[PDB]
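All remarks here apply to the structure that follows.
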Amino acid sequence: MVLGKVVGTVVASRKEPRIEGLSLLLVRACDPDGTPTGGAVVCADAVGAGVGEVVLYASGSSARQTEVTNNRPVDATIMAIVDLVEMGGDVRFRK
Amino acid sequence: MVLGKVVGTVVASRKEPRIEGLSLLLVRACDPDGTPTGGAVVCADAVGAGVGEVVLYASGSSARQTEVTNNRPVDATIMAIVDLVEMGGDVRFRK
Amino acid sequence: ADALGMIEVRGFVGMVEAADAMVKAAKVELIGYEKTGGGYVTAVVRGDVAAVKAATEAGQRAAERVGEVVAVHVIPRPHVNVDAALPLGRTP
Amino acid sequence: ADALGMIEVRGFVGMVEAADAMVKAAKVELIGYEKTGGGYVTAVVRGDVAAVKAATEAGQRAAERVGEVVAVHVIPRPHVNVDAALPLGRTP
Amino acid sequence: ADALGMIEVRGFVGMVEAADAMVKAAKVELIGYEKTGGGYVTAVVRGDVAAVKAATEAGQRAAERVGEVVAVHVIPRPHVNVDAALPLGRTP
Amino acid sequence: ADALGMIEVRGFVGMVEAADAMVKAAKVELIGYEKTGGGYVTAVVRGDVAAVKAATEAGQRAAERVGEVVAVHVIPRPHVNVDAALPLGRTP
Amino acid sequence: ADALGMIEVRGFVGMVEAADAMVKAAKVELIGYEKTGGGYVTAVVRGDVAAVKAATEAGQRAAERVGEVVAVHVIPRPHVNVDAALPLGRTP
Amino acid sequence: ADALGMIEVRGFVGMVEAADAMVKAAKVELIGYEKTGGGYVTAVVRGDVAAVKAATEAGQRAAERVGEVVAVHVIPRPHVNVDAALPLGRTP
Amino acid sequence: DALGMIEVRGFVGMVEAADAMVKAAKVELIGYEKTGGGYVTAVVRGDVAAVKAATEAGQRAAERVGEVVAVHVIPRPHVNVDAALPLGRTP
Amino acid sequence: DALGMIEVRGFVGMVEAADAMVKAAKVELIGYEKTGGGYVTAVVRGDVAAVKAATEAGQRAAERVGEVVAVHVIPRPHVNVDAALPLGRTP
C-alpha cells in the first residue's frame, strides 16, 4: 500500500460485467509532500475518493479483501483518505 | 520481506472499516546499516513498531497470515523488530 | 445534444452522495437538481454518453448504501423539444 | 472545499436537536438547512473531516432519541462541481 | 442565550392550541411557526430555561387532545452557531 | 381580544363548504386560509366567542358530509403574542 | 483547544502500552496520567482531532491484549471551562 | 446561594464526559473534581437552580454511555456553613 | 462537646447528609475525612440533642441517594480522642 | 532502551519477580509504581531480548506465589513516553 494523489478518471464501456459500477481512478504515487512523482496506475474506489485527494491504494491478491471488490478481477484499490502525514514528529502533509 | 526503517505515521479518517484501529506506518527500505535508501511505503503494524526502529515488513498476498490483519485489505505489514544484522561474521547493525 | 442522467431519491442525502460519485467517476457537469416536494428529489447530470453511463451506474451504487433510490435512467439523445421545454440545463 | 456532513429528519425538531448537538461536538460550521418538502428536512454542517464524522455519529445518536432519522452520511471532500450547484455553502 | 422550546404537529390547528397554551403557561416569547411541508408544522418558543420546560410539558397536554403530536423537545442553552444561522428568533 | 375559530381539513372542498357554513351560521369574519402542504388546509375565523362556538360546530356537521375532518377548535382569547407572530388576521 | 482522548485501565501495564501505542500511532502529545486510586490508572492524550481518534482506536485494541480496559472516550473540542478547571494539560 | 450539582463515577473517563456535556448543557460553573480513592471520582458544578437540574440530567445520559454512574444529585440551597468547609467553589 | 458522624461509600451521599445535618440543627460542620477506597466520613459537632436530632436527618436523607455504612453519636468524647483524632475541637 | 513490566496484587510477588529478572539477564531494576488498591508494578529496562527472557523468568517466579495481573515488553518506548512517565531513563 502506497501513498498516492488522485489525478484522473478512466471510463470503460466494454468491461467484465462483474465490475460494472466500479469507479476507475488514476493515481500516481506521491512523495510525502503531496507532490505527485511517479507513474500512472488505475484503481477502483471503495471509499468515495475524488480527484485531488491523497489516498492509499492496496495492490495485488489482497486488493480484493473488500466487499464490492470480492471475486471481481481487480488488482489495485483505494482504501483510505489521508488527513495528515507525520515524518519524525514534524507534519509534512495536511488536508 | 524487506529491511526497513520506520519514518513516520499516516492517519486516515475515511478508511475501509475492516481495518479501523490498525496502526499505519511509513517505511523506507534501508541498507543493512540503518541508511534509508528508497521510497516511502505504507504498511500496518502488528508488533508495535515505532518511529526510528528498524523492522521487517512483509509484502503481498502473504501479509494477511497474521491475527488482526486477516481478511483485511492490506498488502504490506510489519512482522519483526531487527536486533542485529550479520555480514560474513561482522555485525553491521545493532540495537 | 449532451446525454442525460437522472437519479430520484426519497431523502436528500441520497441525491448528494449520488451527485458527487456521479461527478467523481467521469467528466460530467452536474447541471442542477429538481425538488418535486414530498421529499422526492432528482439530480440531473449531462455529458458524453460513455461518461454518464459510468457515472449513472456508479451513482446508483453510491446512493443505495444510504437506501431509497427510486429510479435510475439514462437518455442518450433527448429530443430537441425536451431540452427546450424542460429544465435540464442545455436549454436555449 | 471543506468536508461535508448531512443529517435528514422527518421532523423539524429532530433536526434542531441534531444540529445543536453537532456544533457542540466539534469545531464545525453550521450553514443552514434545506427543506425538501413533505416533512423531510436536512441539516447541513461542514468542516474538517474527522470533526464532521465525530459530529454526525454524535448527532445521529442525539437525534434518534426524539424520532426517526432517515439518513446520515459524510463526504470528505465534495467535487468542485457540487459546491457550485448545490446549497452546501462554500459556493463562490 | 435564551432556552428553546419546540412543538411539531401534523395539523396547523394542533400547533396553535399548543402555542397559546405555552405563552399562557409560562413567561415565554413565541417567535413563529415553521412549516416543513407535508402537513407538518413546528411552533418555536424561547425564554428562560425552566419556563420553556414548563411551557412545552404544559402545551403537549393541550395538543394531544386535538392533534397528532409528533415531537416535543427542549434545548436548554443552544450554541451560538444555531441561533446565528437558523430562524429561531434570536438571530442578530 | 377577538376570539378565534379554526378548521383543518384534508382537501380544498371541505374547507370551503365548512367556511361558507360558518360565516352563514353567526357573525364572524373569515380572514383567510393556510396551506401546510401535503393536502392539509385550515380555515381561520375571528369574532365574538359565542359565534365561533355556534359557527364551528355548524361547519363540522357540514364538512363531515364531504371530507376527512382532521380537527376543529376554538380559542376564546389568543394571547396577544400569538396574534402578533401568527397570520391570524389581527397582527398590528 | 486540541482534542482530548483518554484510556482508563484497572491495571498499570495496560495504560503504558495504551499510552505508547497511542503516541506511536499518531502525532499526539502524551500529557501525563492520573491515578484515581483503587488501582485504576488513566492515560490522557491531546492533539489534533483526526489523530486522537486513531490513537484511541489503536490504544483500545493494543491494551485489550493485556486485558481489562475500563473505558475509552474522545472529546474533539473540550469546552474552555474544562481544560481550565481540570488537569488535562492545556490549562493556562 | 448558587446551586450545586454532583456526579459520582467509578472511572475518571466518566467524570470528564460528565463534565463536558454538563457545562455544554446550561450556564453552570465547573469548579473541579474530588478524588475519594478507589477509582471513585466526583464532578461538581454550581450555578442557577434550573440549569443544574438540566445540566445534571444531561450528564447521567452522557455518562451512562461510558462508565457506571454511582450517584447523581442536585442541591438548590446548600447551607452557608457547608460552602465554608467543603471544596465547592464558593469557599470565601 | 458532643460528636456525630456519617460515612457513605460515595462522596455525594456524605454531602447531602452534611446539608440535612447543618440544615436540621444548630451544629458546626467540622469537615470531612477520606479513609480511602471510596469511603468518606462526615463529622459534625455540637450539643447532644442537636446532634442526636441532626444525625437522624442525615441517615434518613442519605439513604435516599447513598449507601449509608454507619451513623453514630458520642455525647462526650474523652479528652484524649480530641487530642489525637482530627475532630475540629483539637487544642 | 527496551522495557519490562510486571504487575502483582501483592508487594511480595513484585519483589521476587524483580529479583528473578535481575538474576536472569542483564537488566537494571529502576523502581516500582504503586497504583493503589493493592496493585504494584515492577519496571525493568535493558536490551530487548534480555527483558523478554527476564520477564518470562519473573512471571514464572511469581506464578509460585500468587496471581499475576500482567506481563509485557516494549522493545523501545517512544521518546515522548519516557519524558512523561516514571519509567526511569527520564531526561
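In order, the residues displayed for chain D correspond to 2-93 in Swiss-Prot numbering, which applies throughout.
Cβ atoms are placed via backbone N, Cα and C, with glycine included.
Summarising the annotation, Swiss-Prot assigns domain 'BMC' to D:4-88 and lists sequence analysis as the type of evidence. Quoted from Swiss-Prot, the note on the mutagenesis of D:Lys28 to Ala is: Forms larger hexamer patches, increases hexamer stacking. According to Swiss-Prot, the mutagenesis experiment D:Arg78 to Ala carries the following note: Forms smaller hexamer patches.
The 10 Å shell around the Cβ of D:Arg78 (mutagenesis position) contains 21 further Cβ atoms across the protein chains shown. D:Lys28 (mutagenesis position) sits 17 Å from D:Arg78 (mutagenesis position), counting Cα to Cα. Helix, strand and coil residue tallies for the domain 'BMC' (D:4-88), in that order: 35 helix, 24 strand, 26 coil [DSSP]. When other Cβ atoms within 10 Å of the Cβ of D:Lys28 (mutagenesis position) are tallied across all protein chains shown, the result is 14.
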